[PDB]
Protein chains: 4
Amino acid sequence: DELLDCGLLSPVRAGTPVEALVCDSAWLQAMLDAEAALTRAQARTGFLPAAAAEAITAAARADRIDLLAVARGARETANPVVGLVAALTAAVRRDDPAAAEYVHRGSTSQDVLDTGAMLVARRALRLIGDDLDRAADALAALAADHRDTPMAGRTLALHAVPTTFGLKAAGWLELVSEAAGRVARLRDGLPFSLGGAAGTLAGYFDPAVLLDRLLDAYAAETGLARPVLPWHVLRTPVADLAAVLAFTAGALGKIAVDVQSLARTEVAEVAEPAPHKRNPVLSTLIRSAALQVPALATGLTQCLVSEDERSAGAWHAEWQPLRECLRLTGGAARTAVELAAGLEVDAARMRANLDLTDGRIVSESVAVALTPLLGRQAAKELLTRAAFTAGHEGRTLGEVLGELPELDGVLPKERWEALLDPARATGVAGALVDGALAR
Amino acid sequence: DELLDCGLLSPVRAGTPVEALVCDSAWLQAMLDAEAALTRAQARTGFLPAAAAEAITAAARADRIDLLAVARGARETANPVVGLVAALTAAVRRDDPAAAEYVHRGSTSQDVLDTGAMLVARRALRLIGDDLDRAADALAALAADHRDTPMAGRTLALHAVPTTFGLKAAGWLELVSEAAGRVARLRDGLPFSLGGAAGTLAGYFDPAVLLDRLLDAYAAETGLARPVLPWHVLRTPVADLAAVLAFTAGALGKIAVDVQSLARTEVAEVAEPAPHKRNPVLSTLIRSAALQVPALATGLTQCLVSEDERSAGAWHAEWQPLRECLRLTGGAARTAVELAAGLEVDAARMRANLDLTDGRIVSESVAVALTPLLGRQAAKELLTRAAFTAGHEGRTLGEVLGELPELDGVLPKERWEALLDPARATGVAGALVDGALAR
Amino acid sequence: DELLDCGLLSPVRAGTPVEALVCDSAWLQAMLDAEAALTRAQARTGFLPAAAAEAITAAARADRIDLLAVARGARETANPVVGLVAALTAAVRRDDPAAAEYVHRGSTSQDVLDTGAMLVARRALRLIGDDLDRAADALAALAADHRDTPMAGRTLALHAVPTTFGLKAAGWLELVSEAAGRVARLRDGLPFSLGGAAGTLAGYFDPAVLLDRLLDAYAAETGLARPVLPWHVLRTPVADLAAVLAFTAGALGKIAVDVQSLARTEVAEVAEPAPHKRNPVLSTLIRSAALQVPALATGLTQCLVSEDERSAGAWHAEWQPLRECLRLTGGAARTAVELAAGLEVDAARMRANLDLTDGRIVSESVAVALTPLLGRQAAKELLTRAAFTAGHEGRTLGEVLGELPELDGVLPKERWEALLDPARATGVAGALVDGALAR
Amino acid sequence: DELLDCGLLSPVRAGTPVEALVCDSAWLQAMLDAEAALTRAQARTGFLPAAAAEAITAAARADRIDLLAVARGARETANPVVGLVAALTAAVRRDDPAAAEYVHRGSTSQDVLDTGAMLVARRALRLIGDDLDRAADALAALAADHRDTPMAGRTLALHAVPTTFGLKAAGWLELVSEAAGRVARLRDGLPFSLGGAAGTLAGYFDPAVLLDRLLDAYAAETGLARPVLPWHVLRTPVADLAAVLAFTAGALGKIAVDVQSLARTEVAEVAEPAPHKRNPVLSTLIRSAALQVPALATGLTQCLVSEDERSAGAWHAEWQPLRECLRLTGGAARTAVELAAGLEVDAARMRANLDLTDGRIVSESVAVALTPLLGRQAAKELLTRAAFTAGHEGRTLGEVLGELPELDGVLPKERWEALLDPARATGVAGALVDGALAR
Ligand SMILES: O=C(O)/C=C/C(=O)O
Ligand SMILES: O=C(O)/C=C/C(=O)O
Ligand SMILES: O=C(O)/C=C/C(=O)O
Ligand SMILES: O=C(O)/C=C/C(=O)O
Ligand SMILES: O=C(O)/C=C/C(=O)O
Ligand SMILES: O=C(O)/C=C/C(=O)O
Ligand SMILES: O=C(O)/C=C/C(=O)O
Ligand SMILES: O=C(O)/C=C/C(=O)O
């Protein structure tokens, strides 16, 4: 019972579909896929017989392998591939003793492990990107629906000038659209790893002709990209995954702290989909991943410093944090879809909250309107003293302005009601939402 | 088959005893322990009947609970305790319907989860500290045995002056002894968490009298420390665990990169215990943890920034990285015991490597010996030109010194053989090892 | 004009006294102090003449040295000490040509640089600890004054149960008191660095007798601690500074996000000391450091992985992040003193905000009071439905309870007013503040 | 004298040209550039008179501003722009009192600061990319020259199979070419910041018409990119800089640890350009930055979590780490150019080191050659026992193979000399270098 990893300590991903893509047996399967695709590619190239490739492929199934034994024998070589290869070789030998000779021919641990890593990453990135696309669809709908829903723009925790929830949602959309675009691009460029014992491919084998044939076949068999050079110590793919997962988690973290700001008791402008404590749990889960993935990504970025032809530790430090980043970001993406899809916007509570500073939140809109008649510098100086006196006498900004002798008869009454209305001073928030949505 | 976490991606801890202390079901058990100890402490205080405490305790067993259901229901509240409490309540109800009313009385999720966290940490720290003590015993034996084993001190990757492997091992010992001392001190000071819904303990209940009685009983029932204040947002214990685990992993990482420097093909002064490639896998595993725990610790330290009376995410970000730190550091400690216990020191290869700079490595010892007869500044200037000319004419430093007219007749021949012997110029490395070992 | 570092990009420390302790010329001075104290200690031990020590000491003044030349010549050896030593040697030579021979005798770059580092750290830690003590005095006064000032405890961004600002301030005090205690302890244990070229002290020189005399004198001349072993690659002091600075910054970050939560427009329970936008700038500055020091500390912790007898890079990576940590934490400490000293608590706005959930915030206090008459499980179930119906019909919790037939005549009216008063349901917050303040 | 930042603690960038691009006065200048370009763009759009734009531009010079006063007044608002604007306004007022009214019209602190940030970043990225291009030119020459220079491939610190220094240098080239490509792309896409007080641009002003005219003019006046939306809390540009600087530093760190591995005393296959201790200082400096920038980048990535319309701290945490990343990576780039340009390759010492395992390093090449005559599985099993017996009897691998009865007469003597020659078993390293160089 002590082997089960249920997501007990990580509810942001527990029960979400990324768990099955990136669990230990999924990695074991990915490593078997890499082995079988290698023998298939070597067969298509002519270095081994097709019947051997067919038999190895048929045996390359996690169900044929003892996961716990493979994982526990890894301490002998610091990686699981030697144990895996021996287990796969016996499974093929049971059925086809001639094929077993061809398991793992000319190959090395890192080719199989890193190729499996990139296969797990490609499959997890497909899920992450599909969820990000779902989030973006919901966010674009929020952004269009609420183009004209006024609310208090908040800077450094205080009301500043009014804005629109549509504009805020378009910013959420911008981040999510950006992350989904990078996830898809990174997914299409993840490479296989075919290098041999020290990156010369000596074991797999005019020379340019057979290299390009084997590289083109291994790309076909794996579906992964063909890289310029073996990358056993050129860890660009891992640093890229590090970067796009930390960006994705951070972007989703941005939505999460925004929802928490808007969802708190004193504000109550939004609510997450549902004693009588409806805690914002979805944003809490997204945030919990955002406070984890960047630190994990930094450890992954440092592994670019990989010495010689295979690092004695820095490569080994990559596997678990890479799996965690995929897992946490995948959970956060799924959670963000749920959050964006079910978010409840309370437009009336937003309008009401605009009145909380007693007109101070429009005092830059009023300064602009008075500038033709007072001058820029004098209008600002006049609104500053009013905003302080209103924030002393407990009166509204309109009340205090209506007692300044400098202002008598300066505007028709109907125009004063229009100027003091926070719901009208939204700048060009509307034109910004359209340009965002036209893209 | 997709729930098994076997350590496939983390061989530094796979198969080591810390895995069972800190796996998901161990945390579930720790949380049940915290619940049962709370009811026992409330019974000893008088707030509930002892038979209820006895029945709750007997039901508070991981085998009575569905781990996967608890973990997957946590998405509803962002933590597993509500689901756990409901599962424990049904288990007690099957046997004793009056006791079930008392499960989780007056309590809150964070009291149970954090108390379980500190119980897991205390038990894992006991194992980590015991292994560190075993490493230190082996290191002290290496340090004593090799007090006089000369070798090249290396600075910025080049031979500098000679030293002793005993001195180097005493530095390893110093780090390990330091980490083991902090692990034991932190272990004795980990506190329970008894705060109630927002840290006032309103649900658990002249006032100073019943507080101190309940606090003293909960400390007795858990064996954990009693803290001054509820620490739901005073995350000192977690930051402390963060700090001592990152220090421990880093210290062990220091031994690991040293072994790798000494174990490489061109050096071969040590070997790890055992085609014909005996890779230093133990140091590789220790190093892999050292490249992971500090990044994880930094995420844990940032959670000190926990807003209000319970953070909406920063507390949630603590559980998985804390479990990983305990797990990776525990594996690294176990691996370090194996490395220190079986390390093979090749004293003759150390002596031979001292000769690789053709005497240049003793040219500060020779400058010291010539200073009475040449002057400090002139002896240094004279050894500099010799060390360059020897590093040009391909001759030894002794050969080049034997042609300088300034040096003719300056020392008896027997004294020249003594000065040029790298094995004698070890400074006070011997007296340093003794002082280290006297402590 | 391009050499000035004014704190333009780091307002949290600009203009604060820690800037002068840890600027480049302060480090140059600290390194000169380390040199001069070494010659003084070697003179007290008998290895050089006292007049040479007196002359070197008198020349060991930053004003006698070209800072920019020293800093720019460091690229030749990757550290400034060789250039510094040459500059100090000429300054002493101008006055006393016999003393100049004794500058830097038997020594090495790292002894001087790390000793200077620990001197800068000791002096900066004295300032940091003194400010933390000032913050703690103000916080203890806030905690005592507001022992009985009721306010809404907030968990996961929502009102939970009532608490007291006194309790919250006592938690702030707890963190600050803890950090100030560690800063002072670390300050008293910072060691000097006296190791020689590779940690054997060969250049500085029965053997145990002269070692202990030189070590005891260097401790006297520097005022720093004597360590068991040279620590050129045993980076415990740097990791300790890393840990206590990140803890300190994080603890202060906790106060800062709390103030921001309480200071926002919709809450307005506190204000920082002072158009009409009084942004919480002090908490913003403290927070900006809290989001920087932990990442810097993690880089410093990783340098525990220092290979051989002197690392070719990991030691060099320590200086700038260590200086930044001291600088940012020092600014944050000074800023926190200002924040704690001038914080404005609005007790009436706290009381008023308690009413925002229309009684829901007391529904656990009411469940406790009804338990003798309804049962624990039934009282909770009854308050849950009321809290939902009140959060639907827009009525208070008292209103909805007054229509449940189960509750008719259950309590005198006077007792209902007492139960529904949020200002009375503060648990044992009062007894917690006293215990905190008794320590 | 206490304001000078000379690079005393950071020799990797001291004296390098990036220091002047990113020092405090360069940022002050960049912020003045942003102000002046805004008034110019508002003039080209028609919102203010051109003579005012000309006068503001002429006054917008760091020499007209007190840097220290601006930096020290920032504590009042937590950023320097209010103080800067007041200083610029007086400078323009001295000459042209009508223009002074137009300084900073409709604008906000973050527009100016972030636009200045992106200007500093664009100018520093131009330098970083130009140096990376210089490094890549030198690396491509090393890669071509040494296409056929055999050397020991090293995996997990031990000889594995032979490779070529040309192949290794092509991997260095791959990383540097990749980083230089991303630096140039990021440089072309850095955006200006024009958002107004809360991202609605209310102060700067059918609506889509004037927005696009002002945005198109501000892009022209700054030379920066036009973004879809104001990005005051959409911190994609900063996270991108974070990512590409950490990648760049890490890639250069890879070259640095490789040089250190090859440059150490026992190996001596390369030397950096130049008693008799030629420490690898350039690689030490590059490495010191690689151990700093990733941690700094992680703090910068976390600031994607920026709440509301302007964060109360997370934006403020960006400036100093962003400047440090540009500064350290710029120094590392310059240092890497020097390292790649002057690197000394010792081809003969590489060939000699191939013999250190007494033929074991070719035992996979020999297994391949014997496979037609023994079988794959039996050839491997036969070379394993030989490699162990050779690593016991102290004999070469050829010697031990020449006594196995299974091998008698299996190959002509001339073919045995060819098989046992480490310089011939380089796999397809040659064809890999060409493909790398064709790109
Ligand atoms: O570390 C590995 O996976 C393989 C190393 C080797 O073959 O030498
Ligand atoms: O090739 C596969 O099996 C999966 C590819 C993907 O999920 O994108
Ligand atoms: O977050 C929890 O665990 C509990 C929150 C609450 O009771 O409000
Ligand atoms: O109390 C326990 O169950 C364990 C304590 C420990 O392992 O130290
Ligand atoms: O790195 C130093 O500071 C000194 C190195 C050496 O003396 O070899
Ligand atoms: O010894 C000094 O100069 C300063 C000591 C301190 O500031 O604590
Ligand atoms: O934080 C700033 O730079 C401006 C804030 C505001 O204008 O409210
Ligand atoms: O526009 C400038 O002033 C500089 C641009 C660049 O350096 O790339």
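Numbers in chain D come straight from Swiss-Prot, and the residues shown are 15-219, 227-295, 306-470, in order.
Per the header: X-ray crystallography, 2.3 Å.
Just so you know, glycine gets a Cβ as well, placed from its N, Cα and C.
Quoting Swiss-Prot on the mutagenesis of D:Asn93 to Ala: Slight decrease in activity. Looking at Swiss-Prot, the entry for mutagenesis of D:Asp125 to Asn or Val says: Almost loss of activity. What Swiss-Prot lists as fumarate 1 binding site is D:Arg137, D:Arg140, D:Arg201. Among the sequence features in Swiss-Prot, the mutagenesis site D:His253 to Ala is noted as follows: Loss of activity. Record note (Swiss-Prot), mutagenesis D:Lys308 to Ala: Loss of activity. The unchanged residue is displayed. What Swiss-Prot lists as fumarate 2 binding site is D:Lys308, D:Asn310, and the listing cites experimental evidence. Swiss-Prot gives this note for the published mutagenesis D:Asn310 to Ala: Loss of activity. What Swiss-Prot lists as active site, proton donor is D:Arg341, and the listing cites a curator's inference.
Overlay of Swiss-Prot annotations on the structure.
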residue	record	DSSP class
D:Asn93	mutagenesis position	coil
D:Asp125	mutagenesis position	helix
D:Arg137	fumarate 1 binding site	helix
D:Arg201	fumarate 1 binding site	helix
D:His253	mutagenesis position	coil
D:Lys308	mutagenesis position	coil
D:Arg341	active site, proton donor	strand
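Chain C lies within reach of none of the recorded positions D:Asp125, D:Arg140, D:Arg201, D:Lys308, D:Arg341 when a CB-CB distance under 8 A is required. When the recorded positions D:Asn93, D:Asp125, D:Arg140, D:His253 are ranked by how far their Cα is from the Cα of D:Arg341 (active site, proton donor), D:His253 comes first. Proximity to chain B, defined as a CB-CB distance below 8 A, holds for D:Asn310 out of the recorded positions D:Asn93, D:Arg137, D:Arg140, D:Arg201, D:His253, D:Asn310.
Residue environment of D:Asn93 (mutagenesis position) contains 23 other Cβ atoms, counted within 10 Å of its Cβ in all protein chains. With a CB cut-off of under 6 A applied against ligand 4, none of the recorded positions D:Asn93, D:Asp125, D:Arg137, D:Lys308, D:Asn310, D:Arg341 are retained.
Each of the recorded positions D:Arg140, D:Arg201, D:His253, D:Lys308 was scored by other CB atoms within 10 A of its CB, and the lowest score goes to D:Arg140. Rounded to a whole number, the distance between the Cα atoms of D:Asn93 (mutagenesis position) and D:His253 (mutagenesis position) is 14 Å. Contact annotation for chain A: of the listed recorded positions (D:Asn93, D:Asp125, D:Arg137, D:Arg201, D:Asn310), none places its CB atom under 8 A from a CB atom of that chain. The fumarate 1-binding residues named in the record, D:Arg137, D:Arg140, D:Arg201, extend over a maximum Cα to Cα distance of 8 Å. Taking the Cα atom of each, D:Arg140 (fumarate 1 binding site) and D:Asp125 (mutagenesis position) are about 22 angstrom apart. Same-chain residues with CB within 8 A of the center of the D:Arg137, D:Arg140, D:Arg201 CB atoms, the fumarate 1 site residues themselves not counted, are D:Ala135, D:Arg136, D:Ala138, D:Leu139, D:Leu141, D:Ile142, D:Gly143. The recorded positions recorded for this entry are D:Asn93, D:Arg137, D:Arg201, and the Cα of D:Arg137 lies nearest to that of D:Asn310 (mutagenesis position).
Comparing D:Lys308 (mutagenesis position) with D:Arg137 (fumarate 1 binding site), their Cα atoms are 38 Å apart once rounded. Highest local Cβ density among the recorded positions D:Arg137, D:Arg341 belongs to D:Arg341, counted as other Cβ atoms within 10 Å over all protein chains shown.
D:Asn310 (mutagenesis position) has a Cβ environment of 19 other Cβ atoms inside 10 Å. Distance between Cα atoms for D:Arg201 (fumarate 1 binding site) and D:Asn93 (mutagenesis position): 25 Å, as a whole number. Separation across the 10-residue hole in the deposited chain, D:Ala295 to D:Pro306, is 14 Å (Cα atoms). Residue density at D:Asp125 (mutagenesis position): 28 other Cβ atoms are found within 10 A of its Cβ, drawing on all protein chains shown. Ligand 7 lies within reach of D:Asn93 from the recorded positions D:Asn93, D:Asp125, D:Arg201, D:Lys308, judged by a C-beta closer than 6 angstroms to any of its atoms.
Between D:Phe219 and D:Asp227, the deposited structure omits 7 residues, and the straight-line distance between their CA atoms comes to 11 Å. In this structure, D:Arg137, D:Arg140 are the recorded positions from D:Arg137, D:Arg140, D:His253 whose C-beta falls under 6 Å of some atom of ligand 8. Note: the CA-CA distance between D:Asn93 (mutagenesis position) and D:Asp125 (mutagenesis position) rounds to 12 Å. For ligand 5, the nearby mutagenesis positions are D:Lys308; that is, of D:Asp125, D:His253, D:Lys308, these have a C-beta under 6 Å from one of its atoms. Across the fold, the C-alpha of D:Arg137 (fumarate 1 binding site) and the C-alpha of D:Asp125 (mutagenesis position) stand 18 Å from each other.
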